[PDB]
Amino acid sequence: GXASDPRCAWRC
């Protein structure tokens, strides 16, 4: 669940 965290959203 990364939809609110750009620094991980690239994976998810």
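We number chain A the same way Swiss-Prot does; the residues here are 5-16, in that order.
Including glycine, each Cβ sits where the backbone N, Cα and C put it.
Taken from Swiss-Prot as is:
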MUTAGEN   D9 to L  Reduction of toxicity
MUTAGEN   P10 to R  Loss of ability to compete with alpha-bungarotoxin
MUTAGEN   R11 to L  Reduction of toxicity
MUTAGEN   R15 to E  No loss of activity
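Annotation for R15 (mutagenesis position): same-chain Cβ neighbours under 8 Å, separated by at least 6 residues, are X6. Over all protein chains present, the Cβ of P10 (mutagenesis position) has 8 other Cβ atoms lying within 10 Å. The 10 Å shell around the Cβ of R11 (mutagenesis position) contains 7 further Cβ atoms across the protein chains shown.
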